Amino acid sequence: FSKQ
Amino acid sequence: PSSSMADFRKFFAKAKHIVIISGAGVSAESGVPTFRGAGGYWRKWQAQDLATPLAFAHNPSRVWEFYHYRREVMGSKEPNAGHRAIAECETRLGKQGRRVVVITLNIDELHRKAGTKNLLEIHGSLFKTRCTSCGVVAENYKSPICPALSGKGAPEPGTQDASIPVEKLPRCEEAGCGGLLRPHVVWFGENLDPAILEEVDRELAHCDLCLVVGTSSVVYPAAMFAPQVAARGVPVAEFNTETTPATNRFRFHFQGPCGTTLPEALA
Ligand SMILES: [Cl-]
Ligand SMILES: [Zn+2]
């Protein structure tokens, strides 16, 4: 998952 | 959530597999600058500005100055009472056949410096590089990481950019490559390592107690680890200086600095  | 230390301790005495998720609060307590929300600032930017693929694509010299400064300050920084409580807990419980693992968002390696052995560093490390051409990852502790950065990265506002030509920035020493290196740090908008997330998921799937320490709980996917754990009924205890959007989802919330609450909690 992408780092927000 | 509950704030009964005595109740948490009852779960702690019985837990066989403890996951501890640590974020920027733990590093700030060692006086490490986190460059998020005071913070403070590197000369005119914060981490949201410079820890991005865009910032590295526009001015890799400026990004390297920022990371060089962060590497250098680490010489003056030591693990705090929270790091030490967490490391001692791991050693004490391990002798009893009980498992403690730290899943940290922090990139400063203070958990390792304190002696934590079961550690997943999900956002990388200031002391690792990755080659923008061949992809090799390497440890690097050299001060300075390259001659051109010597004395650079000064943090005071108004400091001129070093403007180091890309060829004088840290370069890959894999024979034949010599590509430009970047810090092996996960930047905003980048995906975390799937192999690391597989490890995280195994720990979350098997733990029977979860602590969330020093985390803003608004950085994803890290903000979502503890919620998936409570789903199996696992108690989650939050240790932070303030509530977060995830606070009402936890079994316990102990307000205060992590270096103040954790020693008692993990005693
Ligand atoms: Cl955090
Ligand atoms: Zn390379």
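Heads up, chain B uses Swiss-Prot numbers, so what you see runs 36-302.
How was it done? The header gives X-ray crystallography, 1.8 Å.
Yeah, the Cβs are placed from backbone N, Cα and C, and that goes for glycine too.
A coil conformation is recorded for B:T69 (mutagenesis position) in the three-state DSSP classification, outside any helix or strand. Using a 10 Å Cβ-Cβ cutoff, B:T69 (mutagenesis position) registers 21 neighbours. Swiss-Prot gives this note for the published mutagenesis B:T69 to A: Abolishes enzyme activity.
Looking at Swiss-Prot, you'll find the mutagenesis B:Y102 to F noted as follows: Increases the KM for desuccinylation. Using a 10 Å radius centred on the Cβ of B:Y102 (mutagenesis position) and all shown protein chains, the other Cβ atoms total 24. DSSP gives B:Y102 (mutagenesis position) a helix state.
Listed in sequence order, the residues of the same chain lying 6 or more apart from B:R105 (mutagenesis position) and placing their CB within less than 8 Å of its CB are B:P68, B:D143, B:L161. For B:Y102, B:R105, the entry in Swiss-Prot reads substrate binding site.
Looking at Swiss-Prot, you'll find the mutagenesis B:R105 to M noted as follows: Increases the KM for desuccinylation. Does not affect deacetylase activity.
Swiss-Prot lists B:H158 to A among its mutagenesis entries, and the accompanying note reads: Abolishes desuccinylation and deglutarylation activity. In the three-state DSSP classification, B:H158 (mutagenesis position) falls within coil. Counting only same-chain residues at least 6 apart in sequence, those with a Cβ under 8 Å from the Cβ of B:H158 (mutagenesis position) are B:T139, B:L140, B:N141, B:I142, B:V220, B:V221, B:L227.
Swiss-Prot lists B:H158 with the feature active site, proton acceptor, giving experimental evidence as the kind of evidence.
The Cβ of B:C169 (Zn(2+) binding site) lies under 8 Å from the Cβ of B:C207, B:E209, B:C212, B:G214, each of which sits 6+ residues away along the same chain. Swiss-Prot lists B:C166, B:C169, B:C207, B:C212 with the feature Zn(2+) binding site.
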Any further residue of that chain within 8 Å (Cβ to the Cβ centroid of B:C166, B:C169, B:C207, B:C212) of the recorded Zn(2+) site: B:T167, B:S168, B:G170, B:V171, B:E208, B:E209, B:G213, B:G214, B:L216
Recorded positions (B:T69, B:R105, B:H158, B:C212) in Cβ proximity to chain A, threshold under 8 Å: B:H158
Least Cβ-crowded entry, counting other Cβ within 10 Å, from the binding-site residues listed as B:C166, B:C207, B:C212: B:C212
